[PDB]
Amino acid sequence: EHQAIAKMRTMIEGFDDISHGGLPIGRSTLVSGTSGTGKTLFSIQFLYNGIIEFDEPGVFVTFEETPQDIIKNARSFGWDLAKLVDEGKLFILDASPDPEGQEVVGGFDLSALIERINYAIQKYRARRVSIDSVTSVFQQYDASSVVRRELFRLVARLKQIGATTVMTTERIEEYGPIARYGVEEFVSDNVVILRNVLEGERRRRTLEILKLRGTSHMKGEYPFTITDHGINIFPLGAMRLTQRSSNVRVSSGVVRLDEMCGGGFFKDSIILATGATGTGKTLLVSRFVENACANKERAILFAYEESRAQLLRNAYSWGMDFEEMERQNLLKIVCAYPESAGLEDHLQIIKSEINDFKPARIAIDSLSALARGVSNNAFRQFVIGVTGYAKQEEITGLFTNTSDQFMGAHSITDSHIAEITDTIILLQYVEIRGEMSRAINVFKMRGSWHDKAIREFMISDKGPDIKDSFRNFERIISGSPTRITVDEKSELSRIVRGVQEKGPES
Amino acid sequence: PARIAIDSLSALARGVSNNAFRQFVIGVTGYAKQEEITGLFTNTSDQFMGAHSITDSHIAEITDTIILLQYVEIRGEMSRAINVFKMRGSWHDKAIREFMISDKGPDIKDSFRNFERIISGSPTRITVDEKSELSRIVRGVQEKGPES
Amino acid sequence: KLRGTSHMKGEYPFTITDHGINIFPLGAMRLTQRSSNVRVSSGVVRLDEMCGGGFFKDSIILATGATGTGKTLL
Amino acid sequence: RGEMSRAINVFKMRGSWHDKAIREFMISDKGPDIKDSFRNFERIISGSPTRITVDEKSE
Ligand SMILES: Nc1ncnc2c1ncn2[C@@H]1O[C@H](COP(=O)(O)OP(=O)(O)OP(=O)(O)O)[C@@H](O)[C@H]1O
Ligand SMILES: Nc1ncnc2c1ncn2[C@@H]1O[C@H](COP(=O)(O)OP(=O)(O)OP(=O)(O)O)[C@@H](O)[C@H]1O
Ligand SMILES: Nc1ncnc2c1ncn2[C@@H]1O[C@H](COP(=O)(O)OP(=O)(O)OP(=O)(O)O)[C@@H](O)[C@H]1O
Ligand SMILES: [Mg+2]
Ligand SMILES: [Mg+2]
Ligand SMILES: [Mg+2]
Ligand SMILES: [Mg+2]
Ligand SMILES: [Mg+2]
Ligand SMILES: [Mg+2]
């Protein structure tokens, strides 16, 4: 690896990518952020992993939290630190103040702490260190001048010592000054900023690497989530464009359609269903999950519009028994509101559900549902998200988008995703003689030939019936077409008088 | 209640942010869907005739079935029209029916079948020789049959 | 923050009434809405015919239209 | 016909029945004088009408 600084892996989902390999050995990273941002966890996880994966003991210096609690809380993610503190793989160093204390102690004890830590490290043979909340210490009676010289001592000696330290820091505003005394930012080799931006009452946490003296790293903010497994990051930009492509084809669940698509959809591909409300996207999706089951392959449906109940109701009335799909262990419906958490979260649930079920097909009914409230950029970023996972995992995907203006919409995107999509499916209304008929259309397929016809279609208990095209109509797309006839009566089956039978006999 | 109705959620959307509104909706929608309550909602499209969208803030999505009304300017007159736009679990009529309004209520008559561009409020009457083709004078190929 | 555990993240609108603080986790509520093929009239016969028998009971029907077309009526 | 003529219409009344046609009308020193609807025109609403001049049923 071409970098000039030897880094050490945190084993934290996404960090070592963002930090181009992890924290530089022998230096110190200032991970700081507001309140409830992830700070201590990040440090805890940092020590942990170095212990559960490299057998590198580590010293943890707590300043405000109690040595008991640090163990109490760590269990939340399933970590028995007590067991590690026991096996001497993790020494916790308690420097918390006292409930019956005096007043005055943050300088010579700083000369003492260095010596203290030097003992732990020397005794436990530690290779990693985490000082949590240094801030609280100066928080006795100090200003920027005593902070730059005092930290520095620590860091520096720690560096000589040869320990790869991590320091936490608090900071009032989310975007203003990195740290409190606005000084910790320059004494450190590396600075990591955790944020919990508000915006629209929801909450988006992000992690960012302002600086790594000596190497390069991923720039700007990257969204991470805190699960029962700790921090988890999405380098939604370190997502290289190197997924596999196969001319393989699969069923849509509608046979006349498969024709319209040069012989069925492509396996490695992104399918986009767009149409005004009530046209039938939802449907095509169903017949898509269904068929993936009628072929003994797994697939998941993530509904953000209708319930797991109602999704089954309309599915049966359309034929296809979803009840069984569930039992046969072939189809799984997720179902959830977009307002039940910001994108970063959703994007993960979806991934989650794709690793615990390994589907070979996946449907997301109404991406434009998730676009509720969210700023395009944030949506477009999430769209590249899902899309990007399903593309490097041989997991055909059918996204549904509902257009905000029926009849007369000049773009089947509204959010402008029509470039991420490999193949688009188009549904829309057609006012034909006072009636609201639907018609489908295959707008684009990257590798196939597909049918250029705008065939009309009708729905029955049976499904999407693909009929013929309005050859005798101008201004189709317009919603309310114009009738111009050169024929119509032309053959096809002229012969007048008695042509039919009735129900008795034929 | 066994049924619930809110006249003009568009009456609430006054002032308030879109997001708040959209949220409010889920806020009354889901509570109705779980509580076994059949609910009907009222929305006033800001522009009469031409309306390329049926709601405003884009609520349609959190809806099972749509019943819409839209004036149709016919022969110098402002008349009504209703149409079940979409129904998720049912069949429902595709045709756009006109309707009167008197002392007994609504009488959904026929759809303007001899018209074009109805969704636009101002249609294009197009009878000019109805479906009987230019063969209304049956050519005269029918001058063989009657003799003496 | 609730060190040690999880929790719902974001703001939630609560109302201080005559029954103390009331919060509405508008996101919490799940998408597990029971359903049935049960239909119900509207008050307009023909209308029910255009729907397919009537609006289902467990449903959300939206009556949209310009001002004056008769949503109130319906 | 190249002229800016008027029109009046009771768009909606909540109790009554009110007239459904768009009646033209002119202004004189005697005040408004409502007239007859443009029965034979199209796109009245838009403002820029279009006469149908439908050739009857063409006999
Ligand atoms: N299992 C878990 N699943 C989801 N979230 C969790 C879990 N455990 C803890 N959290 C969340 O992690 C956060 C805890 O933050 P942490 O104690 O690690 O340090 P901090 O917020 O950076 O600093 P401070 O000591 O000032 O709180 C809380 O906001 C909490 O909601
Ligand atoms: N049993 C049925 N028989 C005949 N037509 C049906 C039946 N169920 C639904 N339909 C038709 O299909 C439409 C329902 O649309 P669908 O459920 O496929 O999803 P959508 O239009 O993509 O999205 P959304 O319904 O959320 O707006 C109705 O508008 C209706 O015309
Ligand atoms: N007794 C009646 N006879 C004939 N027409 C009536 C009668 N009452 C009301 N109307 C008509 O019905 C319409 C009244 O609208 P309605 O009360 O149904 O509510 P809306 O159209 O949904 O909303 P809004 O009243 O604010 O426009 C009027 O436009 C009018 O033409
Ligand atoms: Mg905090
Ligand atoms: Mg902490
Ligand atoms: Mg749907
Ligand atoms: Mg919808
Ligand atoms: Mg009104
Ligand atoms: Mg009203």
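Following Swiss-Prot, chain A residues are numbered 14-519, in order.
Here the Cβ of each residue, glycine as well, is placed from N, Cα and C on the backbone.
Marked as active site, proton acceptor in CI (KaiC 1) by Swiss-Prot on the basis of a curator's inference: A:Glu77. Under DSSP, A:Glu77 (active site, proton acceptor in CI (KaiC 1)) is assigned to coil, being neither helix nor strand in the three-state scheme. Sequence-distant contacts of A:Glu77 (active site, proton acceptor in CI (KaiC 1)), defined as residues of its own chain at least six apart whose C-beta falls under 8 angstroms from its C-beta, comprise A:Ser109, A:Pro110, A:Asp145, A:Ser146, A:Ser149.
Here Swiss-Prot flags A:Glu318 as active site, proton acceptor in CII (KaiC 2), drawing on a curator's inference. DSSP assigns A:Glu318 (mutagenesis position) to coil in the three-state reduction, outside any helix or strand.
The ATP 1 binding site feature in Swiss-Prot is assigned to A:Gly49, A:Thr50, A:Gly51, A:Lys52, A:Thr53, A:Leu54, A:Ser89, A:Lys224, A:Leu225, A:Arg226, A:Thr228, A:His230, A:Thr240, A:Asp241; the stated evidence is experimental evidence. Under the three-state DSSP scheme, A:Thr53 (ATP 1 binding site) falls in the helix class.
The Mg(2+) 1 binding site annotation in Swiss-Prot covers A:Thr53.
One entry in Swiss-Prot concerns the mutagenesis experiment A:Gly71 to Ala. Its note says: Lowers the amplitude and distords the waveform of the circadian rhythm. Of all Cβ atoms in the shown protein chains, 29 besides its own fall within 10 Å of the Cβ of A:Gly71 (mutagenesis position).
For the recorded site, A:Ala251 (mutagenesis position), the DSSP three-state label reads coil. Proximity of A:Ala251 (mutagenesis position) to non-local residues of its own chain (separation of 6 or more, Cβ distance below 8 Å) is seen for A:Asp30, A:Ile31, A:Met231, given in sequence order. Per Swiss-Prot, mutagenesis A:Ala251 to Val is noted as: Increased endogenous ATPase.
Of all Cβ atoms in the protein chains displayed, 21 besides its own lie within 10 Å of the Cβ of A:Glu318 (mutagenesis position). A:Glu318 to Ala appears in Swiss-Prot as a published mutagenesis result, with the remark: Abolishes clock rhythmicity, phosphosphorylates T-432 but not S-431.
Quoted from Swiss-Prot, the note attached to the mutagenesis of A:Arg321 to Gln states: In kaiC9; shortens the period of the circadian rhythm to 21 hours. Other Cβ atoms within 10 Å of the Cβ of A:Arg321 (mutagenesis position) number 20 in total over all chains.
Recorded in Swiss-Prot as a mutagenesis result, A:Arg393 to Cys carries the remark: Decreased endogenous ATPase. Other Cβ atoms within 10 Å of the Cβ of A:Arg393 (mutagenesis position) number 17 in total over all chains.
In the three-state DSSP classification, A:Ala422 (mutagenesis position) falls within coil. Quoting Swiss-Prot on the mutagenesis of A:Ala422 to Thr: In kaiC15; able to suppress the kaiA2 extended phenotype.
The Cβ of A:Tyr442 (mutagenesis position) lies under 8 Å from the Cβ of A:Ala289, A:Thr292, A:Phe419, A:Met420, A:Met449, A:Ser450, A:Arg451, A:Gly492, each of these being in the same chain and 6 or more residues away along the sequence. Following the DSSP three-state reduction, the secondary structure of A:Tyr442 (mutagenesis position) is strand. Looking at Swiss-Prot, you'll find the mutagenesis A:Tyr442 to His noted as follows: In kaiC12; extends the period of the circadian rhythm to 60 hours and increases the interaction with KaiA.
In Swiss-Prot, a published mutagenesis experiment is listed as A:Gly460 to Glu, annotated In kaiC13; induces an arrhythmic phenotype. Cβ neighbour count for A:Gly460 (mutagenesis position) (all protein chains, 10 Å cutoff from its Cβ): 15.
Among the recorded positions A:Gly49, A:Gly71, A:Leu225, the ones whose Cβ sits under 6 Å from an atom of ligand 4 are, in sequence order, A:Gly49. Within its own chain, A:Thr228 (ATP 1 binding site) has A:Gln16, A:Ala17, A:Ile18, A:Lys20, A:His33, A:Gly34, A:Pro37 as residues 6 or more apart in sequence whose C-beta sits under 8 angstroms from its own.
Proximity to chain B (Cβ-Cβ distance under 8 Å) holds for the following recorded positions out of A:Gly71, A:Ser89, A:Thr228, A:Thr240, A:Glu318, A:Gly460: A:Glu318. Here the recorded positions are A:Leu225, A:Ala422, and the one ringed by the most other CB atoms within 10 angstroms is A:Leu225. Look at the Cβ of each of the binding-site residues A:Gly49, A:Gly51 and count the other Cβ atoms within 10 Å; the largest number goes with A:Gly51. All protein chains considered, the CB of A:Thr240 (ATP 1 binding site) has 14 other CB atoms within 10 Å. Each of the recorded positions A:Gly49, A:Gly71, A:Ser89, A:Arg321, A:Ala422, A:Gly460 was checked for a CB under 8 angstroms from a CB of chain C; the ones meeting this are A:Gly49, A:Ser89, A:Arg321.
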